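Undergrad: Below: one structure in structure tokens.
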Amino acid sequence: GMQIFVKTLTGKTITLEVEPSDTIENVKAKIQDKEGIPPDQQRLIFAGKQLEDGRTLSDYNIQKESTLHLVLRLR
Amino acid sequence: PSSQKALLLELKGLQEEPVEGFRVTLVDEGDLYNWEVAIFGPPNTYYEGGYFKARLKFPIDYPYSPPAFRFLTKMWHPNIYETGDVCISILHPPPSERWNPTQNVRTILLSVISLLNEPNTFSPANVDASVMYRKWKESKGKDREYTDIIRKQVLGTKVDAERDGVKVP
Ligand SMILES: CCNC(=O)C1(Cc2ccc(-c3cc(Cl)cc(Cl)c3)cc2)CCN(C(=O)COC)CC1
């Protein structure tokens, strides 16, 4: 159990309760929970890299109290 | 003009809380409508070790009109013209991808990070690079033509870094 953050483009910070092994696809399931934005349109960025779904938080070494940056892509 | 004050606050805001991998300055001190952007390629990427340079042109309407983003470094990318100009949806004059007065430089810069991560193969500025990028992604990385061009350009930025006196982090 950890506590990470997700900053958005408007300025709000979204703190979410995750595990180090949570897949990125589930991290954005929790963001449709809180903001209603479809998970297919979300893009999380950590250390200048778009975190891909099908990988864990531990695959990109995201620790406690980390901040991710959400950007949106229609596609 | 409100554009001048908006750009001073945004420069100060982006220098106190930098976008990671981005360093913003003024081309000439006293002109807030013309920014120097020094981008750094992140680890675990084909751009690792790079030192790329770009420039931002802000209009007097700012933020009611989008600025212009132009790489000085040559870039091989499906959404970067031969001039260096980047075709991003947000920089186009007229939802979160289109320009509004609510958008800021931090929004632009993060959008450029996303666009470097995932090219928009639907509106290619460099068709030859878009058609080269897609055979890379469909080969699942096997075809190395695209990543060879990228790595050649990334290797050459080391000369640029020495001239500007920049220690690549
Ligand atoms: C074809 C090139 N693509 C890439 O390098 C990848 C995407 C990418 C990510 C970031 C940036 C970038 C970010 C910033 Cl902030 C500044 C700059 Cl200049 C670039 C460029 C491209 C996809 C291929 N990769 C993987 O699969 C590896 O996973 C472990 C390596 C990373």
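Numbers in chain B come straight from Swiss-Prot, and the residues shown are 7-100, 110-184, in order.
Per the header of the entry, the method used was X-ray crystallography, 2.5 Å.
Even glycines carry a Cβ here, placed using N, Cα and C.
Dumping what Swiss-Prot says about this protein:
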type: ACT_SITE; residues: B:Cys93; note: active site, glycyl thioester intermediate
type: MUTAGEN; residues: B:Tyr87 to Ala; note: Decreases polyubiquitination of NFKBIA
type: MUTAGEN; residues: B:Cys93 to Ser or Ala; note: Loss of function
type: MUTAGEN; residues: B:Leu97 to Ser; note: Loss of function
type: MUTAGEN; residues: B:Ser129 to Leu; note: No effect on activity, when assayed in a Sic1-SCF-cdc4 ubiquitination assay
type: MUTAGEN; residues: B:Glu133 to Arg; note: No effect on activity, when assayed in a Sic1-SCF-cdc4 ubiquitination assay
type: MUTAGEN; residues: B:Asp143 to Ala; note: Inhibits polyubiquitination of NFKBIA; when associated with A-147; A-149; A-150 and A-153
type: MUTAGEN; residues: B:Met147 to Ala; note: Inhibits polyubiquitination of NFKBIA; when associated with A-143; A-149; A-150 and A-153
type: MUTAGEN; residues: B:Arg149 to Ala; note: Inhibits polyubiquitination of NFKBIA; when associated with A-147; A-147; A-150 and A-153
type: MUTAGEN; residues: B:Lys150 to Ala; note: Inhibits polyubiquitination of NFKBIA; when associated with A-143; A-147; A-149 and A-153
Undergrad: Which one of these mutagenesis positions, B:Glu133, B:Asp143, has the sparsest Cβ neighbourhood, judged by other Cβ atoms within 10 angstroms?
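TA: B:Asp143, out of the mutagenesis positions B:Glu133, B:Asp143, has the fewest neighbouring Cβ atoms within 10 Å.
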Undergrad: Applying a 10 Å Cβ distance cut-off over all chains shown, what neighbour count does B:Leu97 (mutagenesis position) have?
TA: 19
Undergrad: Could you list the residues of the same chain, at least six apart in sequence, whose Cβ is under 8 A from the Cβ of B:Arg149 (mutagenesis position)?
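TA: Long-range Cβ contacts: B:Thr136.
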Undergrad: Using C-alpha atoms only, work out the spacing between B:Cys93 (mutagenesis position) and B:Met147 (mutagenesis position) and round it to an integer in Å.
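TA: Counting only the Cα atoms, the answer is 18 Å.
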Undergrad: Between B:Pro100 and B:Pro110 the chain has a hole of 9 residues; just give the Cα distance across it in whole angstrom, please.
TA: 11
Undergrad: Inside 10 Å of the Cβ of B:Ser129 (mutagenesis position), count up the other Cβ atoms and send me the figure.
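TA: Step by step: centre on the Cβ of B:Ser129 (mutagenesis position), count other Cβ atoms within 10 Å, giving 20.
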Undergrad: Name, in the order they occur in the sequence, the residues of the same chain whose CB lies under 8 A from the CB of B:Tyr87 (mutagenesis position) and which sit 6 or more residues away.
TA: B:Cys93, B:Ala140, B:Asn141
Undergrad: In sequence order, what residues of the same chain, 6+ apart, have a Cβ less than 8 Å from the Cβ of B:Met147 (mutagenesis position)?
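TA: In sequence order, B:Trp82, B:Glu160, B:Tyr161, B:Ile164 meet the Cβ cut-off.
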